[PDB]
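A short write-up of the structure that comes next.
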Number of protein chains: 16
Amino acid sequence: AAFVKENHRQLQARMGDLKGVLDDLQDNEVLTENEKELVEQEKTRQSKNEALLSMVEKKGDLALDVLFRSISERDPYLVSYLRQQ
Amino acid sequence: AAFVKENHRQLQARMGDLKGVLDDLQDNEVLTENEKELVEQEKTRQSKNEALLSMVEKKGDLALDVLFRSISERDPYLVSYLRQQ
Amino acid sequence: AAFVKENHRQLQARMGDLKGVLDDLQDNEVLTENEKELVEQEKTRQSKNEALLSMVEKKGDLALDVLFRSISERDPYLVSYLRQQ
Amino acid sequence: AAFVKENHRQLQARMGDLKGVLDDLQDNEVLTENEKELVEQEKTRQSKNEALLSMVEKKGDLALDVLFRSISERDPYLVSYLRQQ
Amino acid sequence: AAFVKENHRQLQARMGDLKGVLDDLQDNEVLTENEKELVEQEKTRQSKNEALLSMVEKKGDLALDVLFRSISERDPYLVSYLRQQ
Amino acid sequence: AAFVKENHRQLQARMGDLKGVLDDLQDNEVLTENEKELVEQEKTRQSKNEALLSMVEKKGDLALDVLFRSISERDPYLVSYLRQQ
Amino acid sequence: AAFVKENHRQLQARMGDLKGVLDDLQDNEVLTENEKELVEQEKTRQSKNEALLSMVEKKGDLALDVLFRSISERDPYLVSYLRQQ
Amino acid sequence: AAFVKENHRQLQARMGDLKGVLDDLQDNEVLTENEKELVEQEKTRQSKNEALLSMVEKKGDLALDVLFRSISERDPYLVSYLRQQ
Amino acid sequence: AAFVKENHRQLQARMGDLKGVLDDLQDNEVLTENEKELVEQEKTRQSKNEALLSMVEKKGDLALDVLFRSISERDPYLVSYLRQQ
Amino acid sequence: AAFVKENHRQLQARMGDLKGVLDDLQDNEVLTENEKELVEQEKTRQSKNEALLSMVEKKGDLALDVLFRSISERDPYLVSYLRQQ
Amino acid sequence: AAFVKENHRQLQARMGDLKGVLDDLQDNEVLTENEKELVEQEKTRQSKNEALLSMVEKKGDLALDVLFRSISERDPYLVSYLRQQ
Amino acid sequence: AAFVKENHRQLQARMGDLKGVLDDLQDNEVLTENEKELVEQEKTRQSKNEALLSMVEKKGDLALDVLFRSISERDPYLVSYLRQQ
Amino acid sequence: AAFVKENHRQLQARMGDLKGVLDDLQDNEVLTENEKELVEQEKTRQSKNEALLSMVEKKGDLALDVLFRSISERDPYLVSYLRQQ
Amino acid sequence: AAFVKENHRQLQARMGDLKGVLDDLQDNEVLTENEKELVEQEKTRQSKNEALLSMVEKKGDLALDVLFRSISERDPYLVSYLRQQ
Amino acid sequence: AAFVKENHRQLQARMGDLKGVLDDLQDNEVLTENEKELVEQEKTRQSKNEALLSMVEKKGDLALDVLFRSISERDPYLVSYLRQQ
Amino acid sequence: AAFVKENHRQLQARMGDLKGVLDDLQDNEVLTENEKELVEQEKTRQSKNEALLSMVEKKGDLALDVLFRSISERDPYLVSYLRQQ
């Protein structure tokens, strides 16, 4: 959960396909449809990553934990890379 | 209802998409169209949160309760995060 | 692993059939099905190579190593050619 | 090895039965089965020659040398004709 | 022309996009550029409607007629709705 | 016509492709080109639905009837679902 | 009909050729041509499945039933697999 | 049924004539004509094997069992070879 | 001409060799070369039938009549089968 | 020329391959390359038809005549169908 | 130059793609980059046309002539249509 | 410098974007930040032009010359138009 | 606390967004809502800074300390810059 | 740090994508979220550059140094161009 | 380097595939990934050319030289054509 | 070279096998591999002809001459037919 906070910049510059994590967050009620659509209407992938990351940090640490779990299963290689550095 | 008052600053710094809560408040007659439009014409999201929060506290505690319910359903994760701290 | 980074342009201009490496990466959980499909829906082979290479560098160096191994077994002649130059 | 590069057009317009060279390249790990099959599924013999030649130049100069050896043994008359002109 | 006067409140609460009527009034010399700009610098749509309506009633009944014509062509459905009630 | 009013929230959360209804409303003079364009320049589909619905309620009940007819032909399944509940 | 809702994620990750179900839905007026085309212009099969599933849930439960019937006849093995788990 | 899953790569690299298994799957309603045709329009035999295998795993484990039976009767030697290793 | 419309699904699932009807339609100016080529570049025969049928219904009923005549002469047995059922 | 105006909806719902008419309009200076590209970047064929039709009506009646001629030669069957109804 | 003034309303309701004329005006020093950007940040095409037209009339008649030339070359059909009416 | 004085009314009714001239005047110490902000807090563009023009005439003729230079470079077309009349 | 007094002019000419400090002062009962509103209704930012600074010095040194703390957290860079000079 | 001051006008007219520098400044506590949002809500890129530059000069020279570093890494070519002139 | 400036309009109307030059500029640190993505998200090829050209002129003349070199190698025929005219 | 321009439509409707001319253009550096691949990924032969012709006209007249030579040798009969008419 904190790991997201210490890795905000790397997560924006590295996270790729957001459809998986967005759907997982939606199904965990972290994000409503409107919130997800707002995330997706950004022009650039770094912009989309910033939108998603900020929207989730504002939700608190529990939701940050849910996001971290969803990334760790949707993209375990990046999570592991960051966590060991 | 009080919970809003003890969490004014956190609610301004955390609340995100206000369209849901604004529409819910409108449909509960807490806010008229003009009031909602005045809330939305602020430049920044913290400014919008301040406008909405102040406009609702002035209405009394019953309306504060309606606002709290609307947040608890539109953004339950932040509500829960705050309530457990 | 680094060797991929020093040879980004050559690898895009030289790598050929990507089905082998894509399947190997999928089976090593570097890429999910969706990610692989996104790689394959590019129009041109240089575009496909760019998509795959960028998608893998973002994953970190461990995944870059997995990709390098998969190329070194799927197309050893190009790997050797580059590595000796 | 270079000789292939200076004679790309002549080699596409002259090379005939590709089964010998394709099998030799396969046994020298220049081409995998999938790569060979992709070469053979072209409609025309000039198309097949183009596919094979491009697929091999991308592999580097060492593989170009292997291809040249295989042609020089599978079709020495054309190789000699070109080399003396 | 009178119809505007008997429907001041409904016209403020119902009229929508004012660009059409403002341009028509400008081209009929009912409003100068400065007057139109003053109408548009109000914060809310009900405020803009009030500004425009008052600014036009002050001009007299002839200008009220011009405004009514411009609404009846720019937004005939609302005009008809009101006129039959 | 009323049915739209009792189902404002459901219609915003359910209505999908608006091109059909927007074109039908345009051809019934409920909406001018400018009004339609203003509806389409919203970021989100719920935002677009809100814009369209509000813009039409302001026009009166006759225009609400036209909108209801256009939905009942462009998307009869949702209309029927709502009407039986 | 509900079965679709409890199996949203599995249905997106499992459903295959959508031409059959799309045509059946079209012939049952669940989807217009435009809606079907919007479903088909997505890049990936999981994206297409998400588009179709969401577009149908919004239509209500009756249309969800029609979709379920069309899947149960177009792809009975997956339907049965899911229903027994 | 599982045996297919543990032997995905070997089954793609080993399975040969698919007409028998495709017809058997068709007659067991695992595959419709359209699905079978989509399998057959791939360029390469490894591509065809991948298409068929993925299309069947998505159908569930029961259909995987049907596919395994059809292979075990259409090509028992490969099945036995794999199963004893 | 109508008979085509009442038998859209059967005609897609039954029509076979389209070269005859495509050439006849071309010679009756129902289809230009480009249109015919677009019909032929579909992957599957049901896809080709759908493309042709839709492309012709859009042309009107006269062209549907021309198509029906061309089928009735190119494949009279299917036409008769359908017409008597 | 008018015929286009009385048949706007039918022309959007019926017109098919637009490459012919777009090229003809380009060569008659009705459309510049940029305008044609803007027409082609729409997602759906009805969207493309709407874009083209609106872009041409705005140009005046002479350009509408040019468009009608180009359709009458590129797709005479639909033109005739509409004109006789 | 005057022709623009007598056709202000038609030019706002008819002019389409403004990128060409905006770039031409920029290269003729009628508009600076900031002015062009201000024109482009309007929401609607009629709004953009109004902004551009007003911004140019204020510049005088010489600049109106430059704008007219740029339209007459970027969109000659509309210019001709208007000029003959 | 005088030219500003003989063209006070035209300059208020014609000058457009003031950001350029305001910044230039600031950098030439004709206006301090406070003075510039006071100019910008007027409601209307004619009001802003009046404020700026009066504030500069009061400064003397040298500052009027600086303002004229800044307009002649920021908006040469209007300057030329006026100067030749 | 004194530091504010020795830096009155610099603090008026440097302090930027006052919303943070105003809210902090309000929550520390240094300023009532009316006082804050009076601060915000000034035209210019230097005027707003003067109003706030004077209103706080009049309150005494304890309130000056509260204001200094709020600036040091809301805008630490300016505070540090001044304090080291 | 000074280099920013001697190049204020060039930096406003040249700086491009501000997302990088804004995020870097945020992470160096030069700018709070509110300040960054205020910078981004300007209409034009020159306006955004002016807002950012002024907001940073007010912070002092240390923050100007941080901004210069962030530009020198986010856009080294422009920095170098200016510094050598 | 200047040659780009004297040929801005021709370069926007002539430059074709931008992937090569964009990648070369990226590898020469003229453009970051975000900048390149912003260039690619434009709708039209002339729009993309304008975005790239403006983004590079702002960087200075050295970067303009890098861009010119990359075009002269990626598309030498157009460069030569322009340079001799 | 011009002859291509006066015969754009005929050349798109007549040119046949493009492999010869594409390879010749590649070997004359008129087209890079990526450009050639982009030409070949069009669906229809008229589309491919349009892509190639436009891509070459943009390159200038020298490249148009190279293309004309390559056609005159790869397909002399069509060239002669057109040139004598």
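Going by Swiss-Prot, the residues shown for chain E are 451-535, listed in order.
This deposition comes from electron microscopy, 3.5 Å.
Backbone N, Cα and C define each Cβ position, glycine as well.
According to Swiss-Prot, the mutagenesis experiment E:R459 to E carries this note: Abolished formation of inflammasome filaments. Abolished ability to induce pyroptosis. The number of other Cβ atoms within 10 Å of the Cβ belonging to E:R459 (mutagenesis position), over all protein chains shown, comes to 12. According to DSSP, E:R459 (mutagenesis position) sits within a helical segment.
According to Swiss-Prot, the mutagenesis experiment E:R464 to E carries the following note: Abolished formation of inflammasome filaments. Abolished ability to induce pyroptosis. Classification of E:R464 (mutagenesis position) by DSSP places it within a helix.
Note: E:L472 (mutagenesis position) has non-local neighbours E:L481, E:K486, E:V489, E:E490, E:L502, i.e. same-chain residues 6+ apart with C-beta under 8 A of its own C-beta. According to DSSP, E:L472 (mutagenesis position) is assigned to a helical segment. Under the heading of mutagenesis, Swiss-Prot lists E:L472 to R and annotates it as follows: Inhibits homodimer formation.
Long-range Cβ proximity for E:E485 (mutagenesis position), meaning a same-chain Cβ under 8 A and a gap of 6 or more residues, is found for E:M505. Classification of E:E485 (mutagenesis position) by DSSP places it within a helix. Swiss-Prot lists E:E485 to R among its mutagenesis entries, and the accompanying note reads: Abolished formation of inflammasome filaments. Abolished ability to induce pyroptosis.
Look at E:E490 (mutagenesis position): DSSP puts it in a helix. Cβ contacts within 10 Å of E:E490 (mutagenesis position), excluding its own Cβ and spanning all protein chains shown: 14. Per Swiss-Prot, mutagenesis E:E490 to R is noted as: Abolished formation of inflammasome filaments.
Under 8 Å, Cβ to Cβ, and six or more positions away along its own chain, E:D511 (mutagenesis position) finds E:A451, E:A452. Among the mutagenesis experiments that Swiss-Prot reports, E:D511 to K is described with the note: Abolished formation of inflammasome filaments. Reduced ability to induce pyroptosis.
Secondary structure at E:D511 (mutagenesis position), as computed by DSSP, is helix.
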